[PDB]
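Contents: one structure, followed by commentary.
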Amino acid sequence: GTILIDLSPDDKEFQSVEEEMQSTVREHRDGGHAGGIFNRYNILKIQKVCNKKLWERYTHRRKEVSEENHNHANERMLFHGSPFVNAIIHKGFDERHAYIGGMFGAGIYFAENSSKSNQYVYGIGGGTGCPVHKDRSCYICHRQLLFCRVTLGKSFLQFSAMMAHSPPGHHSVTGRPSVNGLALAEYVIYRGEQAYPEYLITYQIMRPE
Ligand SMILES: COCCNC(=O)c1ccc(-c2ccc3c(C)cc(=O)[nH]c3c2)c(Cl)c1
Ligand SMILES: [Zn+2]
């Protein structure tokens, strides 16, 4: 039931989405090992993901979290990178998109830094890089990220020195780097229904000059 609508680069929605991409790149402590070396992206396409069934699944859960949290969904827009992006846009987030060995427990991870999500585009740790060149820093091959609507409800705050249940009380976990003062948060949900993949972003990382 999914349809994809191209946003025009002249459209203001294309532009605020690109801005959130570009403005949340940071340097990474792995020197670019997982996601490659770059400061900015070349944005190639931005599509809006439309699936009535997945949307209702999301808003139905959103209402429930909302009611449990002093009428507050605590709804964010957050990046998600994964080899399973084409499956997510068609069938939604589920247990199979969960990071079993994740630091904040076994759920689905999202990132405020788009460059954090880019590290996972070719799998945990960048896997072996693009399918074509086996290059985690490939500047040629087209990559895809999702920019997603995520319901956090009451988030459990977990300071970090950088499918399970949420801790009782909580609808999600915030993993908040405490050492790297420029690293933004990651969040973990334990139910697929708590994220909708609104935008599919197709891009290349750009070689620095
Ligand atoms: C035991 O393996 C079973 C198969 N599953 C995967 O191969 C898998 C699971 C999770 C992820 C994953 C992880 C963490 C992030 C974070 C932090 C940010 C983000 O944007 N995406 C993530 C994506 C991946 Cl790539 C693969
Ligand atoms: Zn490549």
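Numbering, chain A: per Swiss-Prot, residues 952-1113, 1115-1161 in sequence.
Cβ from N, Cα, C; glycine included.
Per Swiss-Prot, these features apply:
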| type | residues | note |
| --- | --- | --- |
| BINDING | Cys1081, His1084, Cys1089, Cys1092 | Zn(2+) binding site |
| MUTAGEN | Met1054 to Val | Loss of activity |
- Query: In Å, rounded, how far does the Cα of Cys1092 (Zn(2+) binding site) sit from the Cα of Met1054 (mutagenesis position)?
  - Reply: 30
- Query: DSSP three-state call for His1084 (Zn(2+) binding site): helix, strand or coil?
  - Reply: coil
- Sorry to bug you, but what's the C-alpha spacing from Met1054 (mutagenesis position) to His1084 (Zn(2+) binding site), rounded to the closest Å? 30
- Message: Using a 10 Å cut-off on CB atoms, tell me which of the binding-site residues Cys1089, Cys1092 is the least crowded.
- Response: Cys1092
- Euclidean distance between Cα atoms of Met1054 (mutagenesis position) and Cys1081 (Zn(2+) binding site), Å: 25
- Task: Mind giving me a neighbour count for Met1054 (mutagenesis position)? Other Cβ atoms within 10 Å of its Cβ, every protein chain shown.
- Result: 14
- Message: Rounded to a whole angstrom, what is the C-alpha distance between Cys1089 (Zn(2+) binding site) and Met1054 (mutagenesis position)?
- Response: 27
- Among all chains shown, work out which of the binding-site residues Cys1081, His1084 has the most CB atoms within 10 A of its CB. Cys1081
